[PDB]
Amino acid sequence: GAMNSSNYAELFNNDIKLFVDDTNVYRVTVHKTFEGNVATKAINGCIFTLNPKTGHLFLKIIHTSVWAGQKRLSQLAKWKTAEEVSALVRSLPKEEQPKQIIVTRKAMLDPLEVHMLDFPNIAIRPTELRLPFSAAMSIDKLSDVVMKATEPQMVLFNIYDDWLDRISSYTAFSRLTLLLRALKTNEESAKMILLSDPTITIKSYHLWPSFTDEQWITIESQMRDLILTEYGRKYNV
Amino acid sequence: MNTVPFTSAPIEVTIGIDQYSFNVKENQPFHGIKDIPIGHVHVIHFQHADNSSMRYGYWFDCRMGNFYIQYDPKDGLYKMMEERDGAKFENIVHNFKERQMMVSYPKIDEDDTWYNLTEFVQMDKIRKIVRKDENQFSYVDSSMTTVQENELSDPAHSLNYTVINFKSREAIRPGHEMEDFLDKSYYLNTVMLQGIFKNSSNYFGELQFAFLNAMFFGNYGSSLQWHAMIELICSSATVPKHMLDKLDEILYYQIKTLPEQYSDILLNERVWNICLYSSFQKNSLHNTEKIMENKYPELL
């Protein structure tokens, strides 16, 4: 059933699993028409499909051309997500296919279940976790490859960079969700925290800066502070 | 006008015959039901006074043989049996009629209720859903599970309704996932109507039979099947116009006949709300929407 705080360590066991977040698939700017009506203009989106154990990110870029002449796009976006995840699973060798796919939004369950009927042994699960994967597009290098895409494209990343050389996948996921939660709550502040010291760079082959173990502790502290402040404001507490 | 004689009534029992019902006392000189209309299936059903658990009964058609009921003190139920000796049977019935020990099937001349509930129901189709080929009549009870319920355990005692499953390869053409899930017309028209049922009469017959088993026996798997067959039509954008008009009549008489006090367990809120207010056919079931809104506005 649902993935929650109770069964959190299951994410880091040896059963291949993927999270699927569809938040950034169908993206629009809302604007006024010449006649003073409102219209949307789609921008490039992406499916965020993540192995939480390995950090392998399957970023399927959703080019605006897929929406051309389609109706009910927020509904279609769920089915297109399910089609592309199904296509991704079929493209993987059998021993790399997930045993479970966890959807961050319950509205993805029926679309993904129907697209995955051919895989009755792959469990499609919701989660009770409020995961901040919507903030993926606050990671400059992921934002850049999505916006520059001129056609449908899959791009492969390791969202943990080289962290697993030094930390467990539990700790790596906790760092990722903290960074993304910060980026989601106050993007400007979070990005300031991550780059403020110009001597710490992002390797060409990485997404995040090359922090030492000690610098990560400071960074992680600064992100927790950001999240608590913002929370006090949101709620006046 | 056919007759189902009873050998005796050794245990106190509520006896149903179609939509009618009579209380019989322990060892009351009750010897059966006469004036049963020819031309329809019928169901004779029982609920013992001492165990209001296990409603059970027999679907039959008096055109297919001479049937009687006899209590079996070993198995503890009223059993339907066929009398193969025409002259013995005629002589049994004539005697019981002469002694007026039979209740008369109490049909009002104006009243088309039973026709309206069984319009498409055939004994030959009942006998394929309820498999006991040595008998011309079919036993159903409260507890019998469906083939679909058994998949999710004694196959001989199952209700072999047509399996309907909206998230199955049968229901969903590869490459038409979203189309087939949101619009079940493919599944209704090609797979179920053309493929399995052959025509809408057979589809309606199974739908009507499922309802009657749900209503008369509180058979939960039957209620699931009735709702699934309603939902498969209402969730199809493309349904023949005669089918929608006929469905509206079928459901109207079903909702009209349902005991008011059983709406809570026999009607699925989600299915009815979806069918009358959200589905492609939200505006195609005028009679049904009107009786549902006036009789069960709470459910909606």
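The count begins at 1 with the first shown residue.
Backbone N, Cα and C atoms are what each Cβ position is placed from, and that goes for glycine too.
Take the CB of B:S236 (mutagenesis position) and look out to 10 A: across all protein chains shown you find 22 other CB atoms. What Swiss-Prot notes for the published mutagenesis of B:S236 to D or E (Swiss-Prot position 253) is this: Disrupts interaction with PRP8.
For the mutagenesis experiment B:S236 to A (Swiss-Prot position 253), the note given by Swiss-Prot reads: No effect on interaction with PRP8.
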Which of the three DSSP-derived classes (helix, strand, coil) applies to B:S236 (mutagenesis position)?
-> coil
Distance between B:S153 and B:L152, Cα atoms (Å), gap of 4 unmodelled residues | 10
